[PDB]
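Colleague: One structure is given below, represented as structure tokens, and several questions about it will come after.
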Amino acid sequence: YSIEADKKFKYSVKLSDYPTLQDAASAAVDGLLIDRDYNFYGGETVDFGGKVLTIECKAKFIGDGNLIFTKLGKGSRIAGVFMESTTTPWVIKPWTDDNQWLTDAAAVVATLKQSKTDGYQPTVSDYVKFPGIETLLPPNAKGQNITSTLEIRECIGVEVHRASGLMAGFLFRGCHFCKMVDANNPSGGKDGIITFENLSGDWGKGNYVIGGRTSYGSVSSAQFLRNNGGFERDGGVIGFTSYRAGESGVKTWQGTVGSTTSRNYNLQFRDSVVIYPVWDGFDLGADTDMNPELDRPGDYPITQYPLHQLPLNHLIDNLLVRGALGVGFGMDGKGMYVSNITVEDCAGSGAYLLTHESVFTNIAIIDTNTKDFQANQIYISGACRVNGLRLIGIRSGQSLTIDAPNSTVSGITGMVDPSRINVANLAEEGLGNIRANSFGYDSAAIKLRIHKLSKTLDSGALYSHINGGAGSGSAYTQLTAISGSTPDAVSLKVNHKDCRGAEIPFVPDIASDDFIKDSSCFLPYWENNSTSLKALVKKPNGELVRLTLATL
Amino acid sequence: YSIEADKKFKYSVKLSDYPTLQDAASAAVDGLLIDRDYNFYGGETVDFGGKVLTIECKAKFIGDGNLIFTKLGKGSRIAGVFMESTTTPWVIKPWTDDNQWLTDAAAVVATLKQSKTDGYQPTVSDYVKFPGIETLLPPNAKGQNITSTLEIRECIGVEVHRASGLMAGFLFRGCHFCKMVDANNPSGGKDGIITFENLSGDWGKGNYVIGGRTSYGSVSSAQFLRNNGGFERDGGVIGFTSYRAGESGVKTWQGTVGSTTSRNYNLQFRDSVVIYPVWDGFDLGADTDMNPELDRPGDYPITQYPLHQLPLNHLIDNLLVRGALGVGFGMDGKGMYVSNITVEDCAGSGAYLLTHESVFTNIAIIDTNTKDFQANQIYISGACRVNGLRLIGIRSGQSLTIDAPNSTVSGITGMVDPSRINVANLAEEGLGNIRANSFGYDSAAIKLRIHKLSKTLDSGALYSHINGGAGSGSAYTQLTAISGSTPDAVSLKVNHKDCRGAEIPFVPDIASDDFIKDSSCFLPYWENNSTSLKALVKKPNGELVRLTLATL
Amino acid sequence: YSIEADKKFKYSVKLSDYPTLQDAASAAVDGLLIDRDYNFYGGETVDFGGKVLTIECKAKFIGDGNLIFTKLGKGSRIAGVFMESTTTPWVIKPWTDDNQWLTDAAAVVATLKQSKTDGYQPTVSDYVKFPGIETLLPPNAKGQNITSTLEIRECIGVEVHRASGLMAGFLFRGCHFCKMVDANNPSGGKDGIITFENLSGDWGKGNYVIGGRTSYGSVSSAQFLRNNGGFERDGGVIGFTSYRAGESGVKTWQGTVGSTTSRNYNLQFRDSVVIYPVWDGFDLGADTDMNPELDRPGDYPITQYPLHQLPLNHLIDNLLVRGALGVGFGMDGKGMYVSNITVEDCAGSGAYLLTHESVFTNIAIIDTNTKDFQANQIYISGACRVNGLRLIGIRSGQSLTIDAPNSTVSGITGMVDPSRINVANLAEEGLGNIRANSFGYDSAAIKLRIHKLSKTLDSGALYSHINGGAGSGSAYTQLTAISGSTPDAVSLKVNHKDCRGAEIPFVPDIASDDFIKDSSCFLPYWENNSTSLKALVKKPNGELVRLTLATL
Ligand SMILES: C[C@@H]1O[C@@H](O)[C@H](O)[C@H](O)[C@H]1O[C@H]1O[C@H](CO)[C@@H](O)[C@H](O[C@H]2O[C@H](C)[C@@H](O)C[C@H]2O)[C@@H]1O[C@H]1O[C@H](CO)[C@H](O)[C@H](O[C@@H]2O[C@@H](C)[C@H](O[C@H]3O[C@H](CO)[C@@H](O)[C@H](O[C@H]4O[C@H](C)[C@@H](O)C[C@H]4O)[C@@H]3O[C@H]3O[C@H](CO)[C@H](O)[C@H](O)[C@H]3O)[C@@H](O)[C@H]2O)[C@H]1O
Ligand SMILES: C[C@@H]1O[C@@H](O)[C@H](O)[C@H](O)[C@H]1O[C@H]1O[C@H](CO)[C@@H](O)[C@H](O[C@H]2O[C@H](C)[C@@H](O)C[C@H]2O)[C@@H]1O[C@H]1O[C@H](CO)[C@H](O)[C@H](O[C@@H]2O[C@@H](C)[C@H](O[C@H]3O[C@H](CO)[C@@H](O)[C@H](O[C@H]4O[C@H](C)[C@@H](O)C[C@H]4O)[C@@H]3O[C@H]3O[C@H](CO)[C@H](O)[C@H](O)[C@H]3O)[C@@H](O)[C@H]2O)[C@H]1O
Ligand SMILES: C[C@@H]1O[C@@H](O)[C@H](O)[C@H](O)[C@H]1O[C@H]1O[C@H](CO)[C@@H](O)[C@H](O[C@H]2O[C@H](C)[C@@H](O)C[C@H]2O)[C@@H]1O[C@H]1O[C@H](CO)[C@H](O)[C@H](O[C@@H]2O[C@@H](C)[C@H](O[C@H]3O[C@H](CO)[C@@H](O)[C@H](O[C@H]4O[C@H](C)[C@@H](O)C[C@H]4O)[C@@H]3O[C@H]3O[C@H](CO)[C@H](O)[C@H](O)[C@H]3O)[C@@H](O)[C@H]2O)[C@H]1O
């Protein structure tokens, strides 16, 4: 029977049969079942002997610090893991019972409670985010460092599926071809909730967050250091949701970390959603103005690519952000293509784009900067193209809506205040035959505004105005020009009062020679001393003559 | 050997070794394999002893009514389940072999067959949908109630994966943190195919439909009662496809059910598709006009939030509907944000939006109301903002396209008939320099229409018309105004017949004093009694004088 | 103990206990574990006895040719499979270290190396793609046929999950209700990476690619032959990524294969991404001009549906293509609805649409045809509707941007050159009140262009031009018309030089009777022989008279 049993049954060991996790790991051949809660010490390291193991978790790993898994064979999987801290830290909750952000430091301090969830441990970034909070926080709420972290170290082809926890983190250090799949809403601790860090060894590749969601955490929900997906774009974040990140929902790191670059290239960021981050929805920058460095150890030098002009080459498409307190969508880079980005209902700005020679297609920035902290709703520094930009939802100082001074833009839609648009060039080169349809007014308008002349006043207009009442079947058309900073000061009319005639403006005094522009044209003007209209005529040969046009 | 075998083998029991499902459940420790078909009686209840079980199904649960699973531990999973009724009911199939909807009751009755699929059992809603069908249906086709339902009752953290079946339903009653994942196209019965119902106990939270698809069913494919995702938006429907729902693809319930509210708050509805529903694609309403109630037991009172103005706060983005017989996309609520909704090729209306102070961004409503049942393609009752609205595909009475009388709209695209637009305000405030490009005409046009004056006639225009033939290198520009309900009745021309001159309309009789509008302007008029043009002049000082302008 | 062990343990056999895969398959009851590498011979066939098996792979299947799995029960699953060829073939790599495509045949030949990855084996299509390469390739690099293929033959309800490999392929032949799920980036061989082929038996249905990704391969990444999803749209590709297909990312086959149709109907193509295909991103055509046939054995005849006019009825939405060398998005068919397609940064054309009576909603074609091989960026042959079309990113001969000569289009955005637009009709019927905002110029413009007259010259304009300098508070409005192929040749001005008057162009010589268009209008003209302006008057009764208008 022994011989036949060894052949016909599935091999699995279970933690309930062993005093330590290493003892279970050493015994395992195929399956390993975590069927009892396991208290680990920070830095406890398990050697899985290169075995291709299917680890099924049905209980908790309990501990502050890192439980470190090593030497898992390619194809290993870890399902259902649940990390939990031993410490219950002090957390802040900078939002109200109506889900309004709290921005006042004293109000934020008043939210303090001891809990493993429903808030986060204050960080040094909170000292900037909530000015004055550093002074107001009690000592027990500063400098806390509670996270229970599963660390997969120097493994290839390992997947963590359906992970969850409380004050929980997941770290893949020096790994390749690893994935965090269908995260089951872990509640975060002090460190990032999901981290792929490849500061030592080869640049990270094949590392993804696929599906799932996270909540809370003091810093970013999903973050990458020194990963390069290659031209194949083999890595990144797809199908992911982040809620209430203490920093950002999805972050590509900037600057030097330790002795080398933390930056990232060639990753996918797609089909993902970030809601209510304290800082950014997506932060896809590689150079940061928060800690400026004059070189890039381990990366391209400044001499090759200036600050914010790295050839980052990320594949970025179909992203949604709502409720950001900092910036909904932030990035830098040169030669970038970005598409189908929707940022709505944000207390902070919608987009902050330190990009050059880049293209943005179908962007929607809807009711952002709702607090008015920031100078604009969308900012672009460099020479970029925007093709399709929706601005303004239902929310109404002097802050700009779009400040993109070197960018050429087409296809704005929405009830934007034109004085709050600043671009290099705005144009609709390819419209068809047009109709302007006016509702709730006695007139329809096609206005012109020359921003060099004035950003706040229309310089001319083509109007149609009702004659008499509704259903009169009659209107007059009006062609106007600005004078003395008074819109519509001078105008020509057709059919005013249904008269069937053109009303023609004339110069109110003797016209100077230089008032007339073109040959074979005349300019009527008033001669008060004889009660007559004269005409300044530029003849077909270009010479001037003055004629009498209308007399008593 | 016994001691070593107990340590090295995976624990699983299988239904083939037990006379009842409860006997198997009681024996199970880790795995439970369903390896024989199992006939259950309606209401048969299995107590899983709080155990965290991995239930792998490789055979059918056969029965009319509910198989009830209770006391599953958090982390339990049920994979591959297949439910099948014992009864083969009478089903209707209200569509043709060319996939046209049948709307005639007699034609629908003619489709009757006995089958567990390819149709659905008639409901009381069919009596409204197909008027007269209540009288025409035979008795054996009315009042049928066949569903084989897996009921997960009062469990936390249970997931049903890759479920399928025939006349099949899946019910999570009083559950939290449960998921219906990758539904493998179950064919529905009389009840909803996937239901999260939390009428008793705490409001449902953490309950999702993720991925997968369903077909048929008499009512809605995926539906929620008394769920609230919280600010974290922890619940809803993501990545799901519904085909041929007898009611709607995705439904948030409205009104009172039993003694309390069935409504829902703070859910996600994203990245999902509904095709060929008999009623709606997505029905995200919370108050229903189908059964109006004057109060809301267990919810906000009418005094706090009027009908259709609940702060529902759902996260709604990236939805597709095609082929709806009722409304593609229906909702209500106040303060809603909705984005990236595409509704196309629907016999019923595209969108029915009983919303107030809400924002709709990038909506496409393309070839809907193709039967002409309804008054419009998109309706909005309250004071909302629409930023980006695509209307009209290729399909061509007096029904409106958009009736949104309190809404401010920007960015309509498509070959909409302007007379079929009704909004509070329509504007393109932020276009750049413009070009109107005309193809297939001898002219280009920029028209104006004042809807208060006339919804069907343009009130003025700026035209450019070819002089002579193609390649003449010559055109004339024309500025027109409506008179006597005749578009373009009165006009000024520049370069007609390549003459290089302006043709100026004059008043055809003696002009009244009040015909002239502005100071320092003149108005030419005809004096037939002397064959001369006169000028009514409003001098720079505002006083009137009449002068002779042109004479024999 | 034996009796109790047989009841309490999970059944699984493992390949390490058997000399052949068939011996393991015959012994299996529930699980089968592939725990040793297995060398198979091409055509090696395994009979799984109709058993519903869970096959867990933790090692390689090694072999050139096909490993054929048969008689798997419905619900069977195969996870983690890794296919690898025994041969290391010669592969080409037609792209540079800066990820530019190589188009020169000699440069492509220079890339030749022996590898199982990082390139592909040349095919007969490469002879067309890289002209001259057929002559330049060495014999050892032509006619190679290396693929290691897992073939699932004539099974229902089988799923392959997390598959990978090197020179790897996956073939479902004569299968139904089967799925390729979460492909773990297999690197392809000579044949398609994922193929559903149903040339014999019933039309394929229920067959999907869901999630995952592939890299390389000589032909298409995911492809279908003779599948019909039904009205239920039960099959297709959802959530998939293809990189560097040697042919196309996703292909529906065209034409006859063997003795019957290879075409496909009623499939979904959604939420998917194709990057850097050598030919197309998505090829959703059913009739091909590459091998024209005059009939359609096994499909609709040409007499019923002309070439390219099949009622294909695919559900097509939310697709992204970047980096295509051939066409980003190709299709044919009649009565098609297509939505939310984004094609960017392609060396080849963006879209090639041999469609009729079809509707395209929210299309973006951004920086395509960047090499200039092709005649246009987007082509449409038949009578279609386009509602929303974004054109031009940041890239700048005589090639058209859109050539859609029978199509009616609305909602173009972007810096398109108007001379490179060709459509049947272009119109914005439903805009609101309009403002044209000009940045970086001393004027704002609303231009008109009659393409029948000239595609390259505006025929008229409404301008506003600054008077004096910025902040003068003054501008003049100008209404212009083209003459002698000189834009703006003839114009009327209002407020030039802040004169508050209208400058009126007059006919430079004696006006002919036919120069005046409308009754009750006058046309000023020059009489040089008396230094006077005359007026050609068309009286209210329609008769002509000449009057003196201005005199010395
Ligand atoms: C807030 C701002 O918002 C947006 O503007 C913007 O887009 C920025 O990205 C964001 O700024 C943060 O990030 C940028 C870099 O992208 C910084 O330039 C910026 O810092 C500037 O602004 C601050 C407000 C100023 O106070 C300082 C100024 O320079 C800001 O950085 C801050 O947030 C970071 C998180 O996003 C991070 O916490 C920064 O901490 C410093 O730098 C890091 C590298 C040091 O990290 C070690 O200690 C941390 C303990 O607090 C660990 O969390 C960390 O682990 C993580 O990285 C490692 C490599 C990875 O393996 C796991 C990750 O979780 C790292 O931990 C290692 O060392 C510790 C030792 O204490 C421990 O032993 C671990 O075991 C070991 O792995 C950190 O100490 C500190 O120097 C913070 O300033
Ligand atoms: C059709 C219309 O389309 C769109 O306009 C619109 O957006 C609407 O939503 C939609 O209207 C339906 O839904 C709204 C509410 O959202 C109703 O207001 C509307 O009803 C009005 O219009 C009808 C056309 C009129 O005939 C009546 C009028 O008030 C309409 O309701 C109809 O459809 C519903 C399905 O969407 C539902 O079937 C309605 O049935 C009534 O109300 C329900 C609550 C009663 O339900 C019990 O019996 C049903 C048996 O038929 C079970 O399906 C049901 O189970 C479901 O809910 C429970 C709580 C959950 O646990 C499981 C779910 O599947 C419920 O079952 C319980 O009781 C039965 C007893 O028979 C059984 O014992 C079960 O074991 C138990 O769980 C139903 O009896 C009836 O009163 C229907 O009117
Ligand atoms: C390139 C072009 O790009 C885009 O314009 C466009 O949209 C086109 O789709 C694309 O054109 C290809 O596809 C179209 C049809 O959709 C063709 O019309 C077109 O061919 C024209 O253009 C060429 C450039 C010219 O040289 C010839 C001209 O007619 C072009 O076809 C070419 O690519 C195809 C791949 O996409 C395919 O390789 C064509 O090969 C011919 O036709 C196929 C059907 C024959 O296939 C058998 O042999 C192949 C070995 O090379 C196997 O890969 C193939 O297996 C596949 O199909 C079977 C049915 C399925 O079960 C598994 C699939 O992988 C098939 O294999 C069977 O037979 C072989 C025998 O050698 C073997 O025994 C297998 O075991 C068995 O299953 C092929 O032989 C050849 O006639 C190629 O011309």
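We're sticking with Swiss-Prot numbering for chain A, so the shown stretch reads 114-509, 512-667, in order.
We read in the header that X-ray crystallography, 1.8 Å was used to get this structure.
Note: Cβ is positioned from N, Cα and C throughout, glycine not excepted.
Feature table excerpt (Swiss-Prot):
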ACT_SITE  A:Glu360  active site
ACT_SITE  A:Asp393  active site
ACT_SITE  A:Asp396  active site
MUTAGEN   A:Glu360 to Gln  Complete loss of hydrolysis of O-antigen oligosaccharides
MUTAGEN   A:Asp393 to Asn  Complete loss of hydrolysis of O-antigen oligosaccharides
MUTAGEN   A:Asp396 to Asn  Complete loss of hydrolysis of O-antigen oligosaccharides
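Help me picture these features in the structure, burial and contacts included.
Modeller: For A:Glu360 (mutagenesis position), the number of other Cβ atoms no farther than 10 Å from its own Cβ, over all displayed protein chains, is 23. DSSP gives A:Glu360 (mutagenesis position) a coil state; it is part of no helix or strand.
Look at A:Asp393 (mutagenesis position): DSSP puts it in coil. The Cβ of A:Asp393 (mutagenesis position) has A:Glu360, A:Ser361, A:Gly362, A:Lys364, A:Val387, A:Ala437, A:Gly439, A:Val440, A:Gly441, A:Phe442, A:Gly443 as same-chain neighbours under 8 Å, each 6 or more residues away in sequence.
Counting every protein chain shown, 27 other Cβ atoms lie within 10 Å of the Cβ of A:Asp396 (mutagenesis position).
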Colleague: Gap of 2 residues, A:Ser509 to A:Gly512: Cα distance in Å, to the nearest whole number?
Modeller: 9
